[PDB]
Amino acid sequence: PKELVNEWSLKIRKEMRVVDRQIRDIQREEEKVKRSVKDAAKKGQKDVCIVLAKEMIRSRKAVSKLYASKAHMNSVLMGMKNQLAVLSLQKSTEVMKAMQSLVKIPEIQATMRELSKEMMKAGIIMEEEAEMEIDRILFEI
């Protein structure tokens, strides 16, 4: 199954773009929240700042989880590079676990699980102090 790899690669790579895109937006959005946060600071609106702040943390986590996804994707792409050399299809216990952590990202969430079948077939398988992070970013901006 050399034919499969080439397509899968492409699919995987295509989701990678979605991932870059989604990040590009979240960041474009943080540019803005940053400004608001400042404005609200200058006008002494504490509650607007705290709130927007939670918006910011939420973003950072969002983006991070995304870059983590990009990694997982590359692990899987690598596994594809490999599958080419492994004289057939061997059960790369690597591209197993990555594609198990990948079927849990909203946007790529759907497809992945379907690629996971195509593969599994005849081949491979207290944040209570996060009330301190906000107070941090406020300061950090």
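We number chain A the same way Swiss-Prot does; the residues here are 12-98, 103-140, 157-172, in that order.
Method reported for this entry: X-ray crystallography, 4.0 Å.
Including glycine, each Cβ sits where the backbone N, Cα and C put it.
Here the residue is the original one, but Swiss-Prot notes a mutagenesis experiment at this spot, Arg28 to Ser: Impairs HIV-1 release; when associated with 24-S-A-25. In three-state terms derived from DSSP, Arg28 (mutagenesis position) belongs to a helical segment.
For the recorded site, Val48 (mutagenesis position), the DSSP three-state label reads helix. On its own chain, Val48 (mutagenesis position) has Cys60, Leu63, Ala64, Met67, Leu169, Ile172 as residues at least 6 apart in sequence with a Cβ closer than 8 Å to its own Cβ. Looking at Swiss-Prot, the entry for mutagenesis of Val48 to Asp says: Induces assembly with CHMP2A into helical tubes in vitro; when associated with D-64. Enhances inhibition of HIV-1 budding in vivo; when associated with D-168 and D-169.
Experimental mutagenesis is annotated in Swiss-Prot for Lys54 to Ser, with the remark: Abolishes dimerization; when associated with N-56; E-59 and 62-D-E-63. All protein chains shown were included, and the count of other CB atoms within 10 Å of the CB of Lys54 (mutagenesis position) stands at 9.
Contacts of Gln56 (mutagenesis position) defined by a Cβ separation under 8 A and a same-chain sequence distance of 6+ are given as none. Quoted from Swiss-Prot for the published mutagenesis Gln56 to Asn: Abolishes dimerization; when associated with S-54; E-59 and 62-D-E-63.
In the three-state DSSP assignment, the secondary structure recorded for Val59 (mutagenesis position) is helix. The annotation that Swiss-Prot gives for the mutagenesis experiment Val59 to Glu reads: Abolishes dimerization; when associated with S-54; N-56 and 62-D-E-63.
Experimental mutagenesis at this site is recorded by Swiss-Prot as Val59 to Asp, annotated: Abolishes interaction with CHMP2A and assembly into helical tubes in vitro; when associated with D-62; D-168 and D-169. Within the same chain, residues at least 6 positions away in sequence whose Cβ sits under 8 Å from that of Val59 (mutagenesis position) are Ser47, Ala51.
For the mutagenesis of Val62 to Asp, Swiss-Prot gives this note: Abolishes interaction with CHMP2A and assembly into helical tubes in vitro; when associated with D-59; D-168 and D-169. The structure shown keeps the original residue. Cβ neighbours of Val62 (mutagenesis position) (same chain, under 8 Å, six or more residues apart in sequence): none.
What Swiss-Prot notes for the published mutagenesis of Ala64 to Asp is this: Induces assembly with CHMP2A into helical tubes in vitro; when associated with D-48. Following the DSSP three-state reduction, the secondary structure of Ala64 (mutagenesis position) is helix.
The two recorded residues, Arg28 (mutagenesis position) and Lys54 (mutagenesis position), have Cα atoms 40 Å apart. Counting 16 residues missing between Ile140 and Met157, the deposited model places the Cα atoms of those two residues 34 Å apart.
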